[PDB]
Amino acid sequence: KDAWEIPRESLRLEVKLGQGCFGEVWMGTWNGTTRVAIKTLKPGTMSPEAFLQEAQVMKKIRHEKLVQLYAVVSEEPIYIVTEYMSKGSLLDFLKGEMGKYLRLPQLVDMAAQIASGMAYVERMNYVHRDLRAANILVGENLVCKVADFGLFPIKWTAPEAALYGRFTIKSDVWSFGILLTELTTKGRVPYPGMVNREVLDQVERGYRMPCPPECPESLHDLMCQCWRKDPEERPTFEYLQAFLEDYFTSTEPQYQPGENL
Ligand SMILES: Cc1ccc(NC(=O)c2ccc(CN3CCN(C)CC3)cc2)cc1Nc1nccc(-c2cccnc2)n1
């Protein structure tokens, strides 16, 4: 049978990390040596084949900025096993104890890594549909990987996708722009004070988030390209990656540290 299959005895579940109507998530050990994240399926909540769809996808994806599948147990009770990311979610990391020490340089490097991951998704002709800080994992050495915890996130979703169900890599680019604001505000909810309804009215009317405090205008400019009304006007993740990797030399060479960024 499949080469991803592992014996049940090789997986230890050590710390519960969350729950849902379809299962749970745990940190644990695989082969008594490898720390892992584990996703379970509640028997009786959702069909196995519908659940293992995710694992099937994850077998065909391989990239250093994508959370990596490690193994599965594909007879109920089901287990999906991936690499473990020591710092947890980008969102939690941004707003917690570490967040006070991150400046533009680390934050833009995180963005470039995320764009790199998304650029692979771009080349592979996949769509993400839920790119946001909550679906980014952080590891040692500020390593950031794209994940999908299957967690409507209107505030992160391109208008044409939210309104008309048109989800492309270009609506992923819009989400990335919103992700840029999470990075520069240390994980704050976008469109502060506005509910979903006003967000949709306002954005359709052409409103866009302002340059966050201490964020270089040139980075907010980039956010605004990600938020172009016309999907095809938005940049590629290939471009986004290259722009963020070169940012402090090509775009903002006179950058000087500040109080928060
Ligand atoms: C245990 C597991 C099982 C499945 C997944 N799957 C994904 O992360 C994922 C990523 C991309 C795709 C591709 N897909 C293309 C099509 N569109 C519509 C959706 C995305 C699918 C699944 C992750 C995990 N990992 C996981 N889950 C929850 C929490 C954590 C975690 C928490 C703290 C520290 N380290 C890890 N780790």
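All chain A residue numbers match Swiss-Prot; in order, they span 257-407, 424-533.
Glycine too: its Cβ is placed from the backbone N, Cα and C atoms.
Features of the protein shown, as given by Swiss-Prot:
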ACT_SITE  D386  active site, proton acceptor
BINDING   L273, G274, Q275, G276, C277, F278, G279, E280, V281, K295  ATP binding site
MUTAGEN   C498 to A  Significant reduction in S-nitrosylation
MUTAGEN   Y527 to F  Constitutively active
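Note: the Cα of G279 (ATP binding site) and the Cα of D386 (active site, proton acceptor) are spaced 20 Å from each other. For the ATP site listed in the record, the two most distant Cα atoms among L273, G274, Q275, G276, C277, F278, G279, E280, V281, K295 lie 14 Å apart. Only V281 of the recorded positions listed as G279, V281, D386, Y527 bring a Cβ under 6 Å of any atom of ligand 1; the order follows the sequence.
Taking a C-beta cut-off of under 8 Å and a sequence gap of six or more, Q275 (ATP binding site) has these contacts in its own chain: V281. When each of the recorded positions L273, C277, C498, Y527 is scored by how many other Cβ atoms sit within 10 Å of its Cβ, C277 comes out lowest. Each end of the 16-residue unmodelled stretch has a Cα atom, at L407 and at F424, and these lie 10 Å apart. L273 (ATP binding site) sits 33 Å from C498 (mutagenesis position), taking the CA atoms of both as reference points.
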